[PDB]
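Reading through the structure tokens given below for one structure.
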4 protein chains.
Amino acid sequence: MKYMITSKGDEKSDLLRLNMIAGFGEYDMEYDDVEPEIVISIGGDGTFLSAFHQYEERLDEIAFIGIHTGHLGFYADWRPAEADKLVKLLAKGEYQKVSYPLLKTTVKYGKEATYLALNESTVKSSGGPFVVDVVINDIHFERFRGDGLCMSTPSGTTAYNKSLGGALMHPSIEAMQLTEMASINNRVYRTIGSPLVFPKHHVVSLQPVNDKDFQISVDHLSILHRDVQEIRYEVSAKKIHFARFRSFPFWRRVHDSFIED
Amino acid sequence: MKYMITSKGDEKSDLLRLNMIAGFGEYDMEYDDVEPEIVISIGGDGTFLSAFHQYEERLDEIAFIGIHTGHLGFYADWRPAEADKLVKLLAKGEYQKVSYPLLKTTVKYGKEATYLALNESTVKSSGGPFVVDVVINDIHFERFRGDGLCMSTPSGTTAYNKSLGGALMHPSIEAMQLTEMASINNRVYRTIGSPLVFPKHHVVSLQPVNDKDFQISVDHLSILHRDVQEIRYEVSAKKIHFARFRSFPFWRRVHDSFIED
Amino acid sequence: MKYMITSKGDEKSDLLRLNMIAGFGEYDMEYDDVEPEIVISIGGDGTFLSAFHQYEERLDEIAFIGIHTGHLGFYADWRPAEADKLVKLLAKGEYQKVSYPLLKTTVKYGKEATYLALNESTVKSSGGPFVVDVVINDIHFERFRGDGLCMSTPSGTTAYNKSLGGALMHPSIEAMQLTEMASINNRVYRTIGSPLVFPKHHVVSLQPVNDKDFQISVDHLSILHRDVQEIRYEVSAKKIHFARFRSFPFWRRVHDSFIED
Amino acid sequence: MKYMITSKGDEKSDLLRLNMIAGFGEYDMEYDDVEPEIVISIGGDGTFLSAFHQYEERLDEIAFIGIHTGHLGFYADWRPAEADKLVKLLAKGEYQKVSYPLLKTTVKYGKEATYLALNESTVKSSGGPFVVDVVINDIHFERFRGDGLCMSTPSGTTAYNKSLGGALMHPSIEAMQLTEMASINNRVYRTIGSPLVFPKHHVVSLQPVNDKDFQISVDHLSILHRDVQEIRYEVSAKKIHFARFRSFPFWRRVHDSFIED
Ligand SMILES: C#Cc1nc2c(N)ncnc2n1CC
Ligand SMILES: C#Cc1nc2c(N)ncnc2n1CC
Ligand SMILES: C#Cc1nc2c(N)ncnc2n1CC
Ligand SMILES: C#Cc1nc2c(N)ncnc2n1CC
């Protein structure tokens, strides 16, 4: 089909990209970075995240694949030595596809901006104290005071979510997970503390109490938003599709990354 | 229909039970604690757990309801003043039912014992050091050294799971959560640390490394098992059914219990 | 003696300041905000922190006292109704003084800036990834990757240190405590995780690995420092002196603030 | 002087013991396991703990030394290849000694038992729910509900204390640290959560609320105590003395054990 390859930019990943293109030249494949059906990422998980966001409006027409030239990644989970075998099997096609859930972030102002996250979306203040009211399906759940909040996808749970104490969720679970950053808890101010895992169709709404300016991240992207009335989280209707060419279980990927490999 | 009522035993809960029975006597209801279709628990969540385990072989033919005479419970979530209104609506029937997932524990010896948990199942040693190999879907994930492990249901996540750092999961998610108790982590011994959330059909197997005697809890029940070859966790095929007579969202129940009420 | 009074600025604290000044006018007291020997703070702990930093070059010649017009503070630990009794006992003098340790932060460039902290000093990146090498008494201890680090005084342990998982230390202990913010731990990157408590004369040095720009906070003050070669932490030789006019134990102050009052 | 050597019992440690004894036979040394002045432990930290407790009534007349035949220990911190050099320098004497603080546990009944701990002392229930009132210097601080409590020495902070979230304290600090095991925190029951670090002369008292039977551990020893009225913790007046024959900083020992070696 049509395909394209993004590279981290170092000479290891560029030279690997050129060899795969040359290998693809021996099959019924067309290089097209406008409307590809296969997107190959060569580098690390950061390279994969840029590839995902480069094409986030054609997600249902694309199967992603990642090659790690550095350490093993959770998205770039195939080694460079497998590139030739990867070229042949992608060209023959007829592979199976797997889908991971995504997170939808809505930012409203007094003007509504929506973002798609593969890992997580975080909210911090623009300098002063961070205070928001946390609303779950229209019921006021808590007044959070602290550094910030993080809403993670299942496959994002091994990233910033993990460093904040969140649970690791198998990506077949259509859910999102909210974790706290350095919350203040005393006799006056009370947060839940524990991570919270929300199913599909649950809406988590953040509403300002005083300051209306927040630094909002979506994966790598981080923008200062001004005059926001609401931050809105829910599991996206859209999913990311991975080209699957062998068995590499998520829990094995967790073992290889954090226990030993 | 047929119904029965269990009481914590104090005079507040016994006298409330007698008044509901007398109130039920004005309707087409039959008291039967052998084959009831409605099980009413009056006391706390512990009273509810005993009622659940008393009838865990007729789970698909029973709708449970709980009344808290002490503080608000996550299962006994209706107040005693609502008993009269509860009697009338149960008698008329035509209520909606909600279902929560359950945890299945299998203990094998050298002789296989299965248990159903509404909250969680924990494993500790019988005295000496607790060491098990943790196997996820037949792949060896980690060698756990510490005090013990805890596998929780979604509705159990607000109980022992919460005290161990686990996430709170909405009970509509068919999953189970594994949390660590005081794990040893150094250069030699490595555990994942983070809680792990497993979907249906994932099997988590604990296998002894040296000692074969473990103290295993299932909700309130705690038995010392000897000569065990494997402890096996998975989401049960069976579910507990609750009689639903108004809207009391899980996240509101979490708010009322941990934030303020 | 000479004395001065700072107020949070609201009319509750200003009117309380004027009444204490008028009450002081009936004794051998002189209002002097240039070289006072008694510094009275009326407001909250933030008002007290500004008073401490306003006079941090005359620390050995000043006894501080704090009045909380809002909720109970750890430094402003006397209620407004005690102001009249406070005026009379300060004027008579002959009170006992208590001393708390302080934290010394040294920032070197390629140009060396020293700061005194009553609560804590934190280090974060100026945007990108935060990576520093952590050196303890000239031995390289770890390479920290994460959001940032926090070094707390004993009396600061109930503030940001507590929200990060740090221990609460009784202020009679001459020490400082280092806590991590959202550290990354996998097979490649390893931090200690646990808070670290250092005695006097131990020097904790942070050294950049790549980026040389850091956002450094000292209590409330937060400055972006550029071209820094080293951040240096140690227990200060200087201490803050409190005028003590009755028994209010630190652990009781902890109980009143976090358990119930 | 007089000396003795304890061995873990495996043939590696026994054969090393015999060679050191033979090496000691070439100097003015006497083997005496009744009144030694040097106690050599060959094995692991567990072997060292037994040696410490074997002679805990002659602590001020003994300098301890530990040899690790397995992995590096925090007390057995010298390798077997250094045994010959260790023999020669102990025989010549004139070494420097270092001292670590110890923890004193007092158990009173309705009959008072005192124990000395090098690592920590823990308290759990004998089966049912664990509830104690926590009293600090005669002020009631909290009502703890959970699995148990752990009071650690400074050098014990790298052991069970670390697994419970406690801070690592440099052993030159005369203090003790209290950490919680799986505490219950909701609207009704409140604990401090954070570890607590207490200086010398602070007394931490545990008092039963209902059940009077507790499983109390002191390092390796674990005894079920019945009819206890109070558990009493404070920094001991006694200290353990180590023979110091080169520089091996505590923080380097922490680095080698948890970061990499
Ligand atoms: C970029 C990126 C990224 N995504 C991750 C993930 N989903 N799990 C673990 N590590 C991850 N990284 C690297 C920091
Ligand atoms: C028995 C019981 C019980 N079940 C609970 C639950 N699911 N969530 C929160 N608290 C709970 N309890 C009381 C200790
Ligand atoms: C400003 C300030 C301040 N200092 C504190 C402290 N030492 N302990 C607890 N809370 C504290 N605050 C309020 C956020
Ligand atoms: C026995 C023993 C022992 N004491 C220790 C200590 N003080 N720090 C770290 N590990 C330790 N161990 C081994 C479990």
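The residue numbers of chain D are those assigned by Swiss-Prot, with the residues present covering 1-110, 114-264 sequentially.
Determination method: X-ray crystallography, 2.0 Å.
Just so it is clear, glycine is given a Cβ too, placed from its N, Cα and C backbone atoms.
Note on D:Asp45 (mutagenesis position): other Cβ atoms within 10 Å of its Cβ, all shown chains, come to 22. Under the heading of mutagenesis, Swiss-Prot lists D:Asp45 to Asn and annotates it as follows: Only minor changes in the structure and a 10-fold decrease in the kinase activity.
What Swiss-Prot lists as active site, proton acceptor is D:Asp45, and the listing cites experimental evidence.
All protein chains shown were included, and the count of other CB atoms within 10 Å of the CB of D:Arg148 (NAD(+) binding site) stands at 20. The NAD(+) binding site annotation in Swiss-Prot covers D:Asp45, D:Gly46, D:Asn122, D:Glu123, D:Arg148, D:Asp150, D:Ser158, D:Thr161, D:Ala162, D:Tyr163, D:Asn164, D:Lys165, D:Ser166, D:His223.
Among the mutagenesis results in Swiss-Prot, D:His223 to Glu has the note: Twice less active than the wild-type. Its activity toward DTA is increased 2-fold. The residue drawn here is the original one. For D:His223 (mutagenesis position), applying a Cβ distance below 8 Å and a minimum sequence separation of six or more within one chain yields D:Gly46, D:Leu49, D:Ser50, D:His53.
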Of all listed recorded positions, namely D:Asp45, D:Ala162, D:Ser166, those lying near chain B with CB under 8 A: D:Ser166
Cβ neighbours of D:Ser166 (NAD(+) binding site) where a neighbour is any other Cβ within 10 Å: 21
Under 8 Å by Cβ from D:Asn122 (NAD(+) binding site), same chain, sequence gap 6 or more: D:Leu49, D:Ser155, D:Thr156, D:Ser158, D:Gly159, D:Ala162, D:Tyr163, D:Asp222
Nearest-integer angstrom distance between the alpha carbons (Cα) of D:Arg148 (NAD(+) binding site) and D:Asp45 (mutagenesis position): 32
Nearest-integer angstrom distance between the alpha carbons (Cα) of D:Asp45 (mutagenesis position) and D:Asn164 (NAD(+) binding site): 16
Local backbone state of D:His223 (mutagenesis position), from DSSP in three classes: coil
Which of D:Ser158, D:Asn164, the listed binding-site residues, has fewest other Cβ atoms within 10 Å: D:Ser158
C-alpha separation across unresolved stretch of 3 residues from D:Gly110 through D:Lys114, Å: 7
Maximal Cα-Cα distance (Å) across residues annotated as binding NAD(+), namely D:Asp45, D:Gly46, D:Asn122, D:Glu123, D:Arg148, D:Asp150, D:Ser158, D:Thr161, D:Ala162, D:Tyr163, D:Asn164, D:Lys165, D:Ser166, D:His223: 32
